[PDB]
Amino acid sequence: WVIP
Amino acid sequence: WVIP
Amino acid sequence: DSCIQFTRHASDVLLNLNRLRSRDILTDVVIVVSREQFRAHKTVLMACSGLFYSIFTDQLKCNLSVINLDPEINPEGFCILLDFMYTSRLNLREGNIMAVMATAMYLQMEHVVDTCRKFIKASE
Amino acid sequence: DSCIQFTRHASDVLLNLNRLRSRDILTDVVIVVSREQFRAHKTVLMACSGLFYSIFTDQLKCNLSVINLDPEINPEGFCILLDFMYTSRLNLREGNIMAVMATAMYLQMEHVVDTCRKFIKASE
Ligand SMILES: O=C1Cc2cc(Nc3ncnc(Cl)c3Cl)ccc2N1
Ligand SMILES: O=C1Cc2cc(Nc3ncnc(Cl)c3Cl)ccc2N1
Ligand SMILES: [Cl-]
Ligand SMILES: [Cl-]
C-alpha cells in the first residue's frame, strides 16, 4: 500500500 | 515497454 | 518466453473498466445492500473478491442479475470497496474503517482486511 | 482525496481476468478470424482496443455473441494481441511483427503499433  |  | 511487457497496460485496462462502469456499459449485475443498489461487471467483482468468485462460479447463481448481500453489510463500506475494485484506491478514514474492514472480511478481500488491521493496530 | 493505493491491484485483477478466460468463465463473445475462433470478455476487448470499444458501444452490435473480423486479419497476430490484452505481455518476434502490427492497427491498439514501428525501424 502507498500514498498515490 | 520493458523486458519483464 | 521472450515477451516484452507494457508497464501501464493493467492500470489502463482497469481505468477503462471503471469508465464503462460509470457509463453503465455492459454491467450485468446489481448488488443490493439494504436500501442501496450498485451496478457492476460480474468479472471484475470475481477478480477482486473471494465471495463474488464463489457466487458467480456457482452453476445457478452465475445467471442471476440481482445479488442481495447480508443485511449487516453497510452500503457505504460496500461503495468504498466497489470503488477500490475498479481503481486500486481505498478511501480509508477513521469514520469508516470498521465498516470497510467488516465488508472486506465478508467479501474476502484479504489485502484490504490486512491494511485495515494495521491501521487499527496503530491507533490502539 | 486522501485514498491509499494497492500497487499490485490492477495486475492482480488482470491476472484473474486471464484465469477466467482460460477456464472459459463468463466469456460472452467469440471472435472469428477466418477458420479460427477466440472466446473472450467484451469488457476486456473494449478496455484494450479502439475497434472493440466502437463495436460493443453500438446499440445493435453490443448484443452479438459472434464478431467476424476482416478476412485479411491473421489468426496468429490476433492470438498474440488477445494474449497481450489479458497479460500486458507481447510475444513480438521477427517472424510475426508484420502480422502483429497490421492486426494492432486494425484493432486500434496504439501502444502496440508504436513498439512495432520502433522495432521495425531498428532493423532497417
Ligand atoms: O482476497 C481475495 C481476492 C480474490 C479474488 C478471487 N478471484 C479469483 N481467484 C482465482 N482465480 C480466478 Cl479465475 C478468480 Cl476470478 C478469489 C479469491 C480472492 N481473495
Ligand atoms: O489504443 C487504444 C486502446 C483503446 C481502448 C479504448 N477503450 C476505452 N476508451 C475510453 N473509454 C472506455 Cl469506457 C473504453 Cl473501454 C478506446 C480506444 C483505445 N485506443
Ligand atoms: Cl484486496
Ligand atoms: Cl495497446
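Using Swiss-Prot numbers, chain C covers 6-129, in order.
Using N, Cα and C of the backbone, Cβ positions are placed for all residues, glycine too.
Here is what Swiss-Prot records for this protein:
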| type | residues | note |
| --- | --- | --- |
| DOMAIN | C:32-99 | domain 'BTB' |
| MUTAGEN | C:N21 to K | Abolishes interaction with NCOR2 and HDAC2, no effect on interaction with CTBP1 and transcriptional autoinhibition; when associated with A-116 and 376-Q--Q-379 |
| MUTAGEN | C:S59 to A | Abolished ubiquitination by the SCF(FBXL17) complex |
| MUTAGEN | C:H116 to A | Abolishes interaction with NCOR2 and HDAC2, no effect on interaction with CTBP1 and transcriptional autoinhibition; when associated with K-21 and 376-Q--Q-379 |
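Overlay of Swiss-Prot annotations on the structure.
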residue : record               : Cβ contacts under 8 Å, 6 or more apart
C:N21   : mutagenesis position : none
C:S59   : mutagenesis position : C:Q113
C:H116  : mutagenesis position : none
Chain B interface subset of mutagenesis positions C:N21, C:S59, C:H116, CB distance under 8 A, sequence order, none if empty, is none
Those mutagenesis positions among C:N21, C:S59, C:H116 lining ligand 3, judged by a Cβ under 6 Å from any of its atoms, are C:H116
Of C:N21, C:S59, C:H116, the mutagenesis positions with C-beta less than 6 Å from an atom of ligand 2, in sequence order, are C:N21
